[PDB]
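**Student:** The structure that follows is given in the form of structure tokens.
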Amino acid sequence: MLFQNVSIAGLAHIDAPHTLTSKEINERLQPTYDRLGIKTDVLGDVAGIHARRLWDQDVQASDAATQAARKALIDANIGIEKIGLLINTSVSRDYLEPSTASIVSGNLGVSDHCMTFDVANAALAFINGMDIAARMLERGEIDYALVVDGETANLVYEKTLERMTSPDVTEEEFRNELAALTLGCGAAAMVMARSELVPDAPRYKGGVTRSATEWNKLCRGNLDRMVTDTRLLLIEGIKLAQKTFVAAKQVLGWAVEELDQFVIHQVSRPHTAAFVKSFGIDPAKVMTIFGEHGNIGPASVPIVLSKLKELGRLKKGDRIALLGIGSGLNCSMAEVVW
Amino acid sequence: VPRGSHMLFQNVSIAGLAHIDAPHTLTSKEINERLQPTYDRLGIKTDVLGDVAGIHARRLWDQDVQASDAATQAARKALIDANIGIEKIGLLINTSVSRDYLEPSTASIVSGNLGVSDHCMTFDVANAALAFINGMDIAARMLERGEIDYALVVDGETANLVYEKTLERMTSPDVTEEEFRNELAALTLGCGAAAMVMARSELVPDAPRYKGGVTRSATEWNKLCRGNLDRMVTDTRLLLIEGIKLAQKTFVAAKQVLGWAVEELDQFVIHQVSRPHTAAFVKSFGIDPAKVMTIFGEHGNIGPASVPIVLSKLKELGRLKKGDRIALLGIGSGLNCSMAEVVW
């Protein structure tokens, strides 16, 4: 019932080049903090984000995804002519029409057989994109797929910061919009393939999803604004994950001790610590880049997986859980055997 | 001689289908009256909406209707058509161009409105006017595998804002001829919504079967039509030329995998961008225009909802019979072209 012949041929990530530290942001927001009587460092100390990266001026989501895709093609040692499907999974998008995938695909020079489209599902979309690609691979529709994701937070920072340094900004608004300053830029891409083409490549098994769509108002993001009930998002997200983990026990045969790495989408340091404690996950098996890069939306999971690969942390046979709670609320859990 | 499936979908059916027509009519005559001083300044003497593009009216929602609201209205009607409750739905995919937010998916909001169960998988697909077909295929792969029993594919489009802002821009005393021509196709869009319930065929033995189909792309043309919530710029001339070239490629694939010959299909449900573009398409492939229902004249171009709205109207009008082979065809910005078959 799980995927039998679906592999990961290549994986890459791109770190955005400009550092914006929380110290620097705080220097700018300090007058407003004081007026609200905030007092704590809600970014560095509470959320646990000390920096994030921003792109150069005028870098679009498609530019970032293209850079990651070129690097993933090199990692897979294949040319773009082999790609039969390119799915863009980012929250950021160039336009409503056409798909950002078509723009990345044009940049890369895909063939006329290549099917492309975007999937949107907040932070879980890269996993959805992997599942969608796996189903096509398993059925023999394509041999290789690219799943790409470029996130830009430049505008949300610029706008939120303006809309927070106006003296006349208010306090409900303030806490509602704080989570926007935990976002970061970055990009990732993955080449997936039919297993008989790539012996020795990691195997993607697929996984489980549960949802709690009654909570779809808890985090609403646009190009220039994100509004988020952080507290409620944490509790309801972890309750949802409890259902999903029960599901994963049954269909994936999961037991926490037997998994070798947990690659977890991160919203905040406390959210992550709550999640880890809830499931009794060894925190050593959880790589985190949130402190320096913040929340890179649906690129977070593959950027961390790529970093684990580049560091030499993954060995043959390792059982790797990809986990995340996405705005929706949705929770997806999936396995890769390295 | 043993033959394979050609990777077409097996045992996937259409259990229910519905559309919503938006309530307010905006005529091209009214639009022309507003644009008249600009037409006169630019020397435009023909009715480029009514006579050239072939659109006499389009429907609009109220200002406060979101994509998710339109989609939910369609989904409720589709569930009734399938005679199933929302608790049977294991997948819901929203395919619209219009979006409530970047995050979360419009799908999650439609799903919350409808009250889907905690087993329901949801997400959005975006692919300009072909996304509903992408949605059907994604759902089909899951239903064929037997992972779910029923899926909803939903799409609500709202063009209110693009009308309001485009008309403001085009009535500016300073609008240039170039920007006027660039924005003109935005005045051919319309609001509306569609939804479809798909199911494993074992559950609905006498329902229409969805076979899937083929796609080809020409992504070097991804700049030809670009749209955001308040503006759409379109190179209509090149969309015509490159779109037809791409459809010819896709038609070759459809012959090979679907075994299509135009004379053997009973209906063609074609995504429409304009009357002359449709006429060129039909003429290019030798399609019988009597088998092509059009709503463009009175509803305009409803984006990815166009194909399912027209299929739903065909069903409602009593134009579809058991055994009819229905071609779903379209060229969408990208450029992409997809061709798929439903056997009624």
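Start at 1 and count along the chain as shown; that gives each residue its number.
Keep in mind that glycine also has a Cβ here, set from the backbone N, Cα and C atoms.
Pasting the relevant annotations from Swiss-Prot:
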type     : residues                                   : note
ACT_SITE : B:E103                                     : active site, proton acceptor
BINDING  : B:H24, B:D62                               : Mn(2+) binding site
MUTAGEN  : B:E103 to A (Swiss-Prot position 97)       : Hydrolyzes 27% of the substrate after incubation for 24 hours. Cannot form the beta-keto acid product
MUTAGEN  : B:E103 to D (Swiss-Prot position 97)       : Hydrolyzes 50% of the substrate after incubation for 24 hours. Decrease in the formation of the beta-keto acid product
MUTAGEN  : B:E103 to Q (Swiss-Prot position 97)       : Hydrolyzes 24% of the substrate after incubation for 24 hours. Cannot form the beta-keto acid product
MUTAGEN  : B:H271 to A or N (Swiss-Prot position 265) : No change in substrate hydrolysis rate. Cannot form the beta-keto acid product
MUTAGEN  : B:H271 to D (Swiss-Prot position 265)      : Hydrolyzes 91% of the substrate after incubation for 24 hours. Cannot form the beta-keto acid product
**Student:** Which of these recorded positions has the least crowded Cβ, counting other Cβ atoms within 10 Å: B:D62, B:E103?
**Tutor:** B:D62
**Student:** Taking the Cβ of B:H24 (Mn(2+) binding site) as centre, how many other Cβ atoms lie within 10 Å?
**Tutor:** 11
**Student:** Which chain-mates of B:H271 (mutagenesis position) that are at least 6 residues away have a CB under 8 A from its CB, listed by sequence?
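**Tutor:** Residues satisfying the criterion: B:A129, B:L130, B:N301, B:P304, B:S306, B:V307, B:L329, B:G330, B:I331, B:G332.
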**Student:** With 8 Å as the upper Cβ-Cβ limit, not reached, which of the recorded positions B:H24, B:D62, B:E103, B:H271 neighbour chain A?
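**Tutor:** Correct list, in sequence order: B:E103.
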**Student:** What is the separation, in Å, between the Cα atoms of B:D62 (Mn(2+) binding site) and B:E103 (mutagenesis position)?
**Tutor:** 23
**Student:** Work out how many Å separate B:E103 (mutagenesis position) and B:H24 (Mn(2+) binding site) at their Cα atoms, rounded off.
**Tutor:** 29
